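Report on the following structure.
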Amino acid sequence: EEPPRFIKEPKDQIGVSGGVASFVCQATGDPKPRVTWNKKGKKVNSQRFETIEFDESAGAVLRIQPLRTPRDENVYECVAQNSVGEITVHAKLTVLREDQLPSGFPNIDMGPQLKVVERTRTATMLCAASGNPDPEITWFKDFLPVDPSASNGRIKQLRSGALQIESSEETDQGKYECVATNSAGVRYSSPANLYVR
Ligand SMILES: [Cl-]
Ligand SMILES: [Cl-]
Ligand SMILES: [Cl-]
């Protein structure tokens, strides 16, 4: 009987009006914890807000698109819970207009495009971003952050920020987006399908 505890905690996000922002939250415990998102007590209820569960509901991503300011700007709360106890954590969302963006704000110079690979073959999704500091690429598949460790060898981010998928499988198929992040904020590239034939 271990109380819930967070293993990936959400971080404050600075997003652009008309784009996407995602908060990732996951916990562990015994019995296994269930996480959920809410805003200021009441639970998240909008047509532009989505919660994508994972890790048997012990993990949840909150995704907002399109981002709207000032309405979306809030503090969002992830709650992890099991039979032993409860624990909550939060993250703030800030949404800027394009004209409000600092020069160092992440920018997708070249987003990912259509890809069709045959299974067991290597696919490579390209992405070039820029900003100040140089932004870190985070790959998303179907609104969930791609997890290299769970791929066991096959999937890695290369030095160029591109995602390499070795020995492709049917599960690899889906919508991929490139997320460029830094201290000034977060930018999402347009989605790009990967197909496995
Ligand atoms: Cl590509
Ligand atoms: Cl190949
Ligand atoms: Cl080929």
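Note that chain A is numbered according to Swiss-Prot, with residues 30-189, 199-235 shown in order.
This deposition comes from X-ray crystallography, 2.6 Å.
Cβ coordinates come from backbone N, Cα and C, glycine included.
According to Swiss-Prot, the domain 'Ig-like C2-type 1' annotation covers 33-123. For the domain 'Ig-like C2-type 1' (33-123), DSSP puts the residue distribution at 0 helix, 55 strand, 36 coil.
According to Swiss-Prot, the experimentally introduced change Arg97 to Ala is described as follows: Abolishes interaction with NTRK3; when associated with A-100. Sequence-distant contacts of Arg97 (mutagenesis position), defined by Cβ-Cβ distance under 8 angstroms and a gap of at least six in the same chain, are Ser46, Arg77, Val124.
Among the sequence features in Swiss-Prot, the mutagenesis site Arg100 to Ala is noted as follows: Abolishes interaction with NTRK3; when associated with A-97. Cβ neighbours within 10 Å of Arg100 (mutagenesis position), excluding its own Cβ and spanning all shown chains: 10.
Here Swiss-Prot describes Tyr233 to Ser as a published mutagenesis experiment; the accompanying note says: Abolishes interaction with NTRK3. Counting only same-chain residues six or more apart in sequence, the Cβ atoms lying under 8 angstroms from the Cβ of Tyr233 (mutagenesis position) belong to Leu143, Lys144, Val145, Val146, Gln211.
DSSP assigns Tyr233 (mutagenesis position) to a strand.
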